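Undergrad: Before anything else, here's the structure in question.
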There are 2 protein chains.
Amino acid sequence: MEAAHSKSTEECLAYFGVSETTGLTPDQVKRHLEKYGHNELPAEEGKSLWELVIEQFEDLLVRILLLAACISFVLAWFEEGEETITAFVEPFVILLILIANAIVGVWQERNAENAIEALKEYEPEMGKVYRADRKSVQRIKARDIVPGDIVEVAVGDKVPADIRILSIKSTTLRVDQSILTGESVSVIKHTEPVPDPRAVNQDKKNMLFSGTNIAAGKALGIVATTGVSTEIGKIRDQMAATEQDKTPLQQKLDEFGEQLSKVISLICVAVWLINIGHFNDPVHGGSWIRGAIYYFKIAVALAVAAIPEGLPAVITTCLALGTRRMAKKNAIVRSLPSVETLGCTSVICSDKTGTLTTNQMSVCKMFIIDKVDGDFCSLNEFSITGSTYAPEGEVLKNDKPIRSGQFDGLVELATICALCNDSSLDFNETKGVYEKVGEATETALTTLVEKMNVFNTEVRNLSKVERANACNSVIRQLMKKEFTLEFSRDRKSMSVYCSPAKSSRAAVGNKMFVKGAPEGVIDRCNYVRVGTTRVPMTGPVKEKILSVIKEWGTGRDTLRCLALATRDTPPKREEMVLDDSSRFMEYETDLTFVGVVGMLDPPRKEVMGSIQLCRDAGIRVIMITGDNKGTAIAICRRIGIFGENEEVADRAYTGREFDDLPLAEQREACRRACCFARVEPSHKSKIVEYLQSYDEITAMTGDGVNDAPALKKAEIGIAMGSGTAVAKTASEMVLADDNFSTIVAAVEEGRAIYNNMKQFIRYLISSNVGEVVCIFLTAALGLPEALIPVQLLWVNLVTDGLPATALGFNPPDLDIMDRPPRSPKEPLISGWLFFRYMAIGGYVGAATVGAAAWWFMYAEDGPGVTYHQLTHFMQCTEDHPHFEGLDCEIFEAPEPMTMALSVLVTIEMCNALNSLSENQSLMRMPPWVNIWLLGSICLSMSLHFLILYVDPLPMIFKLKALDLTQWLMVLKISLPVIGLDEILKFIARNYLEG
Amino acid sequence: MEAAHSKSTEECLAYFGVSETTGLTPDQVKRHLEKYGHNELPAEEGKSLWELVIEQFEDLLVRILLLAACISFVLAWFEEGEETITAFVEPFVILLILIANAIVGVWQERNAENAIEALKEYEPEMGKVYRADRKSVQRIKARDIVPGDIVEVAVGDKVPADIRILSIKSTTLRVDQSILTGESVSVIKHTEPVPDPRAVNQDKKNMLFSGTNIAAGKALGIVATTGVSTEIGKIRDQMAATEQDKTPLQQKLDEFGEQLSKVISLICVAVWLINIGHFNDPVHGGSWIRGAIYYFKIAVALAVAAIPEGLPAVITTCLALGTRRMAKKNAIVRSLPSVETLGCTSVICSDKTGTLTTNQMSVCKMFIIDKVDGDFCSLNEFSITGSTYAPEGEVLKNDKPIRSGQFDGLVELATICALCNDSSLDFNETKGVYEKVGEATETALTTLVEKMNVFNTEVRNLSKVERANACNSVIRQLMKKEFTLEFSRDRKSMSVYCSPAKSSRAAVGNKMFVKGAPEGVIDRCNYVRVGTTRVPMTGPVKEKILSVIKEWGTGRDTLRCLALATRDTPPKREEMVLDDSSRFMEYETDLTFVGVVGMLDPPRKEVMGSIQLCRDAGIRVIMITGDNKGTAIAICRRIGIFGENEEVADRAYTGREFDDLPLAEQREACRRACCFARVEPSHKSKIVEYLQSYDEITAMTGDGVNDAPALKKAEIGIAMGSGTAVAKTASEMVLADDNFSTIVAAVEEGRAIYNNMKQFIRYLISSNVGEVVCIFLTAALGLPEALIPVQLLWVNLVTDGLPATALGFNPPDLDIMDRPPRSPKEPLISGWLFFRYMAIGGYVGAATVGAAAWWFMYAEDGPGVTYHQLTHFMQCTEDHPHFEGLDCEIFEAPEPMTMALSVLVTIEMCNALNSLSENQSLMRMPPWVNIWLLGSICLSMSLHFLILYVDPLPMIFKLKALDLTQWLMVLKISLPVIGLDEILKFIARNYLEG
Ligand SMILES: C/C=C(/C)C(=O)O[C@H]1C(C)=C2[C@H]([C@@H]1OC(=O)CCCCCCC)[C@@](C)(OC(C)=O)C[C@H](OC(=O)CCC)[C@@]1(O)[C@H]2OC(=O)[C@@]1(C)O
């Protein structure tokens, strides 16, 4: 291990003490191996099937049911008679649900893949190393390589480790450092050293990163680090370090069971304290074991009554559907629960190139020099039409087309653009459109010459595919390209050496075509070319050039400026060291300015207003781009992120300036800034770190492994469709269209989804509330239990289930994006709403009881035990308070239960209608606003009857009831709930809220 | 209410003023009801669950612990630090034991049924009465009947109240007055009056007792009394009046807590007076609150140290087991504690018929007249073999078989036996033995004819079941039985009127076959039959008959003599009033003697020696039988209750003679008598009354509600297995085999049980004694407490528990029944034994202290604070007497405690071996005499270690100790106890005792 892109090749072979010619001795291998370790990432997936199923039994709720399944299970074991076997239905049911539960929890973790699991898929299986114990090339296992030994790589190979390059045996070494960033554009490596000890991998031009591919050539070097010590390994560690918090819903939803559990235990203590008879009057007698079961018989019906089971199933059917929905919107949410956290989006950090813009580079402006004198200089502004890369378009001055060949400076300008370019074009067949081969920014430079056509080459004679590089091939003949000094973030410029085509052996006639950022390049020109003539360089002409760069850079028409110069009298060919990237800038000196060109990265059509929406939605958007702070701001002003004329001094920083500030001022700027330019590496994480210290649900974008740590810390990391897999597997969403708008699009749908959920979640635990009350009266008024766990179950699982599901389909409330984001703190049930369900609950919990106690007392036709004093007993052990009779077990009648049970069903089907909106009467909120609701309602009802007359079913649940004035009681005992509701529903006018 | 079996039917309707035809007017009902009351027994079971649990908190011991659970509970509330919550174990433990205690005390009273509760189960739910407000038969509630109104009863009915019969509408009225006595033999009722105003229910032949059943017919009468005024009600009152004293153990065991409590309060006062420092030296300072806890910290460990809790659990495991034991001996003890009072049995009162004897009646002798002359008369002695009822046997004179048909007198003798009998025979299938149908004494008379066979009827042609009544059916043809004058205790005889079978209408030829006790019958014969001839009756032949009755009655071969005569010329058929039982004797006059028969009630095989045992065991046995004093004594002489030739004049009384004596002479005779004949009704109680005035633990036997008051007053009332339920539920034991011996059998086992108990009870409070001493030194020598309540608990509950339990299994000491009964006064601990445990206690109470004080001072490896002067302080508030140091809390080390705790355990495991016998060295009393002891001992030890190394446990109790010369101290500090013991154990030789 040795982070050394700064140490020289010698200093490195030194540190490790090795021989580039022999290698590490079989001994040093053992020594180093045991010192450092196996070169591989800790493989971990210790999620055993056993432990797995168990993990699905830690949630208090599912636990409460368990203990509730025991009692039940044992209560069906303690009964006399031959029908004591028909008592095992209830328990088997419960446990079955507890099982089907675990099943599902285990069938997700099977396919539930993580990103860290992906990295391992980036490090190769085998590698070529040269050990001193031999001579040939032995290809050991990539897992067995160690820092220190010498390795070899060639085309197609996947770099096995962090490798400092010693010698590049091919003519040039090239690599696909894509997995790191995404820019497929291979890069050129070198052997010379890099001074800055703390330099970005991007500037480590003599290192080979593990996971990378040898695009071109073959070289050998010395392994500096391995395992989780390598660039990738570091990231994998950072990712394995991030603590991913639980969805706010999940949190809220969790505390609920925490409380529900508590309450339940309170009802139990209360109950006992209510009926403290035997503990104060009953003598020995014998009703001591019976008076026991009853107390336990009601606990199980105390759990299934409180536990809103079946809800999870609903929240899921809902999410899934919501998910498949967004899918059609080019938005792919991976984590089902995220569809919720999404809609709470406080802030959004999106990348410019490719999300905010289309990334369809295009040269539209370009000025050359016209003439210079005693401070009197003139330029030669231009314009070119052509959004696409196709040669479709024409150059024009003063909005009037001119012929390029008519201007000298434009022919040379066109030279460079062509000979200093490294990209090609091609006409697609299937698509029949012009496609780009190579760097965007280059292909455009190509397209420029393909238009200008400074040489009038017949193209109307060549097909669409043929003239793909017409005016280019022609200029490729005028000059024979010797070599090229690749662009470097260093001198931020690029060149290319080449000579004529009718030459022999003779010193003179060699050209160097430089292409770079105005600043540097221009700062290296000593001469200005005026067509064919060339004259020196002065303050006048210079500023007259720069300024315009600014016009074009910060002006309304946001453009990328690229300076073009040419070295007329370059150094003797046999005097250039084409291996010292450092020497390139010096070679590219004493230049001759030839022109400038402005490009454009068109802001996506849709982003235009999508930004606006976020302002309406109070969702902030911070743009992260590689553009200079200067043009960066301008681009923002152009997409609306900034006010065309507002001060943004303290609202836009550059990666550099950012680090300059102390963690105090650092965290501040994050709540205000909206534009980061030339953002450093570990910055999306720094930004997400802070945007979180202010409890803002953040959205981050970007791809590449060196971009996964941030997509994991954000509340909703976002990856492009075309992005890398690590990114995708490491993200909440995957913009298929890579189009920013798609984010806003989804964010909204999230808001809509959590709204309709928030309803059915209330509609559901509401029935539970009432249910409990019911089970609580029957416990105080010793009445036969009106409801049994079995029924209650079918209820919260089916009867209520459907309306719950339909209640998700509630039409999306408008004025959805005109409000700030939902605070994660915002509870589902509070204040008035609390008291409201508090009532709706008490009502049903009471109505249900008396809906059966009526079948006993005021009963029209039945055991009319009018004021029999059921509250007093169910003893009948005496049978004396009842003068004459030979039957008392009537108490356990199925008519009264089915009465209450039908009452519950009636109430809920209605209460499911009082849910289509929180505080709106049904007269403004017609039940037919949500047809799916009225629909399910019917399937819910015919189901109720389906379990009352269909011979089998009415056996296990309860007996049926006749239309014979039976149901009418039901209705006249239920419907009023709507009134209670509606009353309390729009009783909010008298409290100023809506 | 009106006790009137003496008033006539008129006089009765008079007293109450009612009309047998109309009845009581709806008014008189109210009037009488409010005068007398509801006809029912006061229902009482006011044992509320609340009060119940409370009743289980009045015992000083359990109370002391309570106050001891408070301090503890509050001491764990007054502590600083985060581990102040680990202090709630101790209290929770205590209270838990106090709770589990109450639990058990309540789970017994639930099923703990009483006899009085049974009586209520004898009075019917409804009854038929004729009120003057109607005509038909209205069946009101048996609870609503009142003295005065007319009732009706018929077959199957259960007599609702005390009813004087007015008219018997059926041909004859019969009743099952079983619940009163047990003799299932129904009785015949009448309407005529009974003169004697104070006559036994048995002679109240015109009354119907509540709880009784109408065996045959249907009659009506007038209710004379109800409620607790009826025969049954009286008894229920007597039973509810008896004060049942607490078992002698319970008494002794009670005074102990009474004293233990006292002592404890003395140790406290002493302690304070011991360390009176702060009250004489300490200035203000601040160790005033610490010096407080300590004083309270040792009180709780002063209670749990003294209170031998866990003992009750032992005395129970012991008793239960002892109980299930006797169970296999046909002895069923109902009250667990009785297994103790049993073994102290001073005297035993057993019933002859069925307990002392087998009650398998059998005629073995029978003499008829041979010839008479001038004072010259000869008889005709006989013999018949046949223990069982089966016809298996043959009549024989001079030991040589003769044919019955050859003697005239024997054919007639056989007539009566058959026609004057009212019982049948039958051959059982399952058992394949001859069973008896009817009165024992009759079936035998039947079996007699089934043998004699005076008519040579072929029976070897009929099955076993067929000839069941052969020679009988034959004689049942010779004479047609008209009617029968049922036996009455009055003329102590019975008859039967019948005529020939080839008759018309003609005065002459009617016979009356009389069957009774020699005395009366013979005294009514004017003629003697000599075969076919008949001659008068004279002094000679008469005495020649009587005498032999005496021979056979008092002679060695104890027999029941029954005289047989026949009235030749009875009164004209149409001249007998078959309704005036009084007129029967006169009808049965001018008789003709026909023969005599001797029976035998075989003394149970086992009783033979069982009586002897009691003499060895100094247990007196008094026989209560219905035999005449004459044959009674003889029977006693035969079973050994009496010396074959000793004077028993003042050692045997008849129910009559008994009452004749004044309460002065009455109570006397009870300590001397051993045989009561013709015992009156309220006499078993009178006898138990007296046998108790001499502090004799009495055993009484017998069954029937009219026999429960006595079974409740006796120290151990005894009921037969076949007895009535009131009796059983009203008794201490239930002889399943009804065989007297079973009593002696059990009585012995009781002695064995209280012996082994007496040991473990001593072994247990012994550890307590020592324990306290320990807790008393630590209090004087201010040493850190060597022992904590927590440990001490595990001790007296487990470590000591097991050996206690095994110590119950100590093999039964021989010479068990050769000693008089244990005096109830005899204390468990006194004299030398006191001083002995006084020492064994002081030793352990000291050894334990120094077993920890050693870990401090002389400590080999540890806080070797050699003579540190711990007695001086545990202050360290100064930390100056200890020059250099930064730690003092070492004091609260777990090593020293576990040291003492292990010391205790070692000592007790040994002291549990010094218990297998009071004054016997282990060299004569090997520890392997009681394997269960050596066994538990191991489980006791491995348990000790189990709470020292098993991670969890060693946490709450204390730390462990290494074999590394640690335990050796333990052993070398414990074992010597055995020496101390053994020394003091057999130091009794020098004091003449063993
Ligand atoms: C499932 C059924 C029941 C009855 C339950 O225990 O709900 C309580 C409870 C735990 C809360 C309450 C319920 O409180 C009561 O009903 C008070 C006791 C009365 C019952 C006695 C019988 C007469 C919720 C259910 O109901 C009402 C109507 O007030 C609403 C809400 O729940 C939510 O927002 C959770 C939604 C996911 C919570 O106040 C919640 O406490 C919280 O912390 C929240 C914020 O969770």
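From the backbone N, Cα and C atoms, a Cβ is placed for every residue, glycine too.
Residues annotated as Ca(2+) 1 binding site in Swiss-Prot, with experimental evidence given as evidence: B:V304, B:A305, B:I307, B:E309, B:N796, B:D800. For the published mutagenesis B:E309 to A, Swiss-Prot gives the following note: Interferes with conformation changes that are essential for ATP-dependent Ca(2+) transport. One mutagenesis experiment catalogued in Swiss-Prot, B:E309 to Q, is accompanied by this note: No loss of calcium binding. Strongly decreased rate of phosphorylation of the active site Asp residue. Interferes with conformation changes that are essential for ATP-dependent Ca(2+)transport. Residues or ranges marked as Mg(2+) binding site in Swiss-Prot (evidence: experimental evidence): B:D351, B:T353, B:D703. If you look up Swiss-Prot, you'll see B:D351 marked as active site, 4-aspartylphosphate intermediate, on the strength of experimental evidence. The annotation Ca(2+) 2 binding site is assigned in Swiss-Prot to B:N768, B:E771, B:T799, B:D800, B:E908 on the grounds of experimental evidence. Here Swiss-Prot notes a mutagenesis experiment, B:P789 to L, with the remark: Almost complete loss of Ca(2+) transport activity because of reduced Ca(2+) affinity. Listed in Swiss-Prot as a mutagenesis experiment, B:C876 to A is described as follows: Loss of ATP-dependent Ca(2+)transport. Quoted from Swiss-Prot, the note attached to the mutagenesis of B:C888 to A states: Loss of ATP-dependent Ca(2+)transport.
For the listed features, I'd like the structural context: burial, neighbours, distances.
TA: On its own chain, B:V304 (Ca(2+) 1 binding site) has B:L65, B:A68, B:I94, B:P789, B:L792, B:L793, B:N796 as residues at least 6 apart in sequence with a Cβ closer than 8 Å to its own Cβ.
Sequence-distant contacts (6 or more apart, same chain, Cβ under 8 Å) of B:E309 (mutagenesis position) comprise B:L61, B:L65, B:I97, B:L793, B:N796, B:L797.
Secondary structure from DSSP puts B:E309 (mutagenesis position) in coil.
For the recorded site, B:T353 (Mg(2+) binding site), the DSSP three-state label reads helix.
Within its own chain, B:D351 (Mg(2+) binding site) has B:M623, B:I624, B:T625, B:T701, B:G702 as residues 6 or more apart in sequence whose C-beta sits under 8 angstroms from its own.
Cβ environment of B:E908 (Ca(2+) 2 binding site): B:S767, B:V795, B:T799, B:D800, B:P803 lie under 8 Å away, each six or more residues apart in the same chain.
Around the Cβ of B:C876 (mutagenesis position), the number of neighbouring Cβ atoms within 10 Å comes to 15. In the three-state DSSP classification, B:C876 (mutagenesis position) falls within coil.
Cβ-based neighbour count (10 Å, all protein chains) for B:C888 (mutagenesis position) stands at 14.
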Undergrad: Determine, using Cα-Cα distances only, which of these recorded positions is closest to B:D703 (Mg(2+) binding site): B:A305, B:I307, B:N768, B:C876, B:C888.
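TA: It is B:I307, whose Cα lies nearest.
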Undergrad: Would you list, in sequence order, the recorded positions among B:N768, B:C876, B:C888 whose CA lies within 10 Å of the CA of B:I307 (Ca(2+) 1 binding site)?
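TA: Close recorded positions: B:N768.
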Undergrad: I'm trying to understand the geometry here, so how far is the Cα atom of B:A305 (Ca(2+) 1 binding site) from the Cα atom of B:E771 (Ca(2+) 2 binding site), in Å to the nearest whole number?
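TA: Rounded to a whole number, the Cα-Cα distance is 6 Å.
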Undergrad: Which residues does B:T353 (Mg(2+) binding site) neighbour through Cβ under 8 Å, counting only same-chain ones at least six apart?
TA: B:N359, B:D601, B:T625, B:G626
Undergrad: If I take the alpha carbons of B:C876 (mutagenesis position) and B:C888 (mutagenesis position), what is the distance between them in whole Å?
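TA: With distance taken Cα to Cα, B:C888 (mutagenesis position) is 7 Å from B:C876 (mutagenesis position).
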Undergrad: Using Cβ-Cβ distances, find the residues under 8 Å from B:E771 (Ca(2+) 2 binding site) that belong to the same chain and are at least 6 apart in sequence, listing them in sequence order.
TA: B:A305, B:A306, B:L787, B:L792, B:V795, B:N796, B:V844, B:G845, B:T848, B:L904
Undergrad: So how many other Cβ atoms are close to B:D703 (Mg(2+) binding site), meaning within 10 Å of its Cβ?
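TA: Its Cβ shell of radius 10 Å holds 28 other Cβ atoms.
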Undergrad: Identify, in sequence order, the residues in the chain of B:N768 (Ca(2+) 2 binding site) that are 6 or more apart from it along the sequence and have a CB within less than 8 Å of its CB; answer 'none' if there are none.
TA: B:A305, B:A306, B:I307, B:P308, B:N796
Undergrad: Other than B:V304, B:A305, B:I307, B:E309, B:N796, B:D800, which residues of the same chain sit close to Ca(2+) 1? List them in sequence order, counting a residue when its Cβ is within 8 Å of the Cβ centroid of the site.
TA: B:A306, B:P308, B:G310, B:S767, B:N768, B:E771, B:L792, B:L793, B:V795, B:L797
Undergrad: For the binding-site residues B:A305, B:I307, which Cβ has the most other Cβ atoms within 10 Å, all shown protein chains included?
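TA: Answer by Cβ density within 10 Å: B:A305.
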Undergrad: Let me know the DSSP-derived helix, strand or coil state of B:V304 (Ca(2+) 1 binding site), please.
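TA: Helix, per DSSP.
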Undergrad: Can you name every residue in this chain, apart from B:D351, B:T353, B:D703, with its Cβ inside 8 Å of the center of the Cβ atoms of the recorded Mg(2+) site?
TA: B:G182, B:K352, B:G354, B:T355, B:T701, B:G702, B:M720
Undergrad: Going by DSSP, is B:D703 (Mg(2+) binding site) sitting in a helix, a strand, or coil?
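TA: B:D703 (Mg(2+) binding site) sits in coil per DSSP, no helix or strand.
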Undergrad: Return the count of C-beta atoms lying within 10 angstroms of the C-beta of B:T799 (Ca(2+) 2 binding site), excluding that atom itself.
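TA: For B:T799 (Ca(2+) 2 binding site), the 10 Å Cβ neighbour count is 25.
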